[PDB]
Amino acid sequence: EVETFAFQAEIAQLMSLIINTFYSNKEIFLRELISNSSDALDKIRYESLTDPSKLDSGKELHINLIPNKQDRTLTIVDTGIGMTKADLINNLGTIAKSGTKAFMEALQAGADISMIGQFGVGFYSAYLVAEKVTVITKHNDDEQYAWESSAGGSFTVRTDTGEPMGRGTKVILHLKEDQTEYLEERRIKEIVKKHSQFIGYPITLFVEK
Ligand SMILES: CC(C)Cc1cc(-n2c3c(c4c2CC(C)(C)CC4=O)CCN(C)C3)cc2c1C(=O)NCC2
């Protein structure tokens, strides 16, 4: 069973702005997704200090960057807290509403797309480079889920039939035809060094065979 949901009006408006605005500094999507993963790692690490059993699903706290030229995909894997079904459908979207409204007002007031993170809606910068985004996630208190959106005002949520993850999130970016530079090893290295050099977790860039 695949459930289809409409995005909150403000979120749909933000996604349209990200996809339709002429903005060359697209590389910022990577630091935004790395920031989301770093926050998820911080959350599980903190919670594990009071309840160590929260790490039974995996002790390693890291981020993996996996480019795939054949599939034209860039995958960001983290062993963070993961997201529940309620987080994917309601919680994060509700939280993002105020930030989205504030960001769009700031953009009208003279701010630029790179400031997206200051409003806590950085996840949506994935649409600067991806035509479709697939989010595979597993939280300790829930089943493994697959969230997906090609924008256009809707998203889908289904129980993931694929390989079990243990705990964490996989963000699969199905890249736009003219955005293949983000699959090159030296380009990814340059972006990580420039914007995410002080992330407190190991960032491993997987090289293609
Ligand atoms: C910020 C952490 C705790 C959770 C998280 C949240 C999100 N995220 C966020 C937002 C959204 C998402 C992912 C989606 C698919 C639920 C969409 C969304 O609105 C809005 C607010 N941001 C602060 C975070 C994305 C990821 C993750 C994650 O665990 N790993 C990398 C991908």
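Quick note: numbers on chain A are straight from Swiss-Prot, i.e. 16-224, in order.
Here the Cβ of each residue, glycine as well, is placed from N, Cα and C on the backbone.
Listed in Swiss-Prot:
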MUTAGEN   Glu47 to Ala  Strong ATP-binding. Strong interaction with HSF1, HIF1A, ERBB2, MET, KEAP1 and RHOBTB2. No effect on interaction with TSC1
MUTAGEN   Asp93 to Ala  Impaired ATP-binding. Strong interaction with HIF1A, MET, KEAP1 and RHOBTB2. Loss of interaction with HSF1 and ERBB2. Los of interaction with TSC1
MUTAGEN   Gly97 to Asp  Abolishes ATPase activity
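Features recorded in Swiss-Prot, as mapped to the structure shown.
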{"residue": "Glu47", "record": "mutagenesis position", "contacts (Cβ under 8 Å, 6+ apart)": "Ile131, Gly132, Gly137, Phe138, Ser140, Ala141"}
{"residue": "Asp93", "record": "mutagenesis position", "contacts (Cβ under 8 Å, 6+ apart)": "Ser52, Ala55, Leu56, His77, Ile78, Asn79, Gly183, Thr184"}
{"residue": "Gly97", "record": "mutagenesis position", "contacts (Cβ under 8 Å, 6+ apart)": "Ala55, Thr152, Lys153, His154, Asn155, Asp157, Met180, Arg182, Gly183, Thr184"}
